[PDB]
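Novice: Following this message is one structure expressed as C-alpha cells.
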Amino acid sequence: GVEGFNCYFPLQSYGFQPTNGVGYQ
C-alpha cells in the first residue's frame, strides 16, 4: 500500500542532492 518498497524515503536524498546555489550558510 506504500508507494515503493521498504527502503529509505526518496526525499531523504533530495536534501543531500547536489545543489547549484551556494549562499547563506
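In order, the residues displayed for chain A correspond to 482-506 in Swiss-Prot numbering, which applies throughout.
Recorded method for this deposit: solution NMR.
Every residue, even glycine, has its Cβ placed from backbone N, Cα and C.
Okay, so Swiss-Prot annotates it like this:
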- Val483 to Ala: Increased resistance to neutralizing antibodies (MUTAGEN)
- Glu484 to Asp: Increased replication in human TMEM106B overexpressing cells (MUTAGEN)
- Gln493 to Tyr: Reduced host ACE2-binding affinity in vitro (MUTAGEN)
- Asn501 to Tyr: Increased binding affinity to human ACE2 (MUTAGEN)
- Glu484 to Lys: In strain: Beta/B.1.351, Eta/B.1.525, Theta/P.3, Iota/B.1.526, B.1.1.318, Gamma/P.1, Zeta/P.2 and Mu/B.1.621; May enhance affinity to human ACE2 receptor (VARIANT)
- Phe486 to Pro: In strain: Omicron/XBB.1.5, Omicron/EG.5.1 (VARIANT)
- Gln493 to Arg: In strain: Omicron/BA.1, Omicron/BA.2, Omicron/BA.2.12.1 (VARIANT)
- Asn501 to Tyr: In strain: Alpha/B.1.1.7, Beta/B.1.351, Gamma/P.1, Theta/P.3, Mu/B.1.621, 19B/501Y, Omicron/BA.1, Omicron/BA.2, Omicron/BA.2.12.1, Omicron/BA.2.75, Omicron/BA.4, Omicron/BA.5, Omicron/BQ.1.1, Omicron/XBB.1.5, Omicron/EG.5.1; May enhance affinity to human ACE2 receptor (VARIANT)
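Tell me what's around each of these sites.
Specialist: When secondary structure is read from DSSP and collapsed to three states, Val483 (mutagenesis position) falls in the coil class. In this chain, no residue six or more apart from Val483 (mutagenesis position) has a CB-CB distance below 8 Å.
The Cβ of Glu484 (mutagenesis position) lies under 8 Å from no Cβ of any same-chain residue at least six residues away in sequence.
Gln493 (mutagenesis position) carries a helical DSSP state (H, G or I).
Other Cβ atoms within 10 Å of the Cβ of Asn501 (mutagenesis position) number 4 in total over all chains.
The 10 Å shell around the Cβ of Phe486 (variant position) contains 5 further Cβ atoms across the protein chains shown.
Within 10 Å of the C-beta of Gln493 (mutagenesis position) there are 9 other C-beta atoms, taking all protein chains into account.
The DSSP secondary structure for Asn501 (mutagenesis position) is coil.
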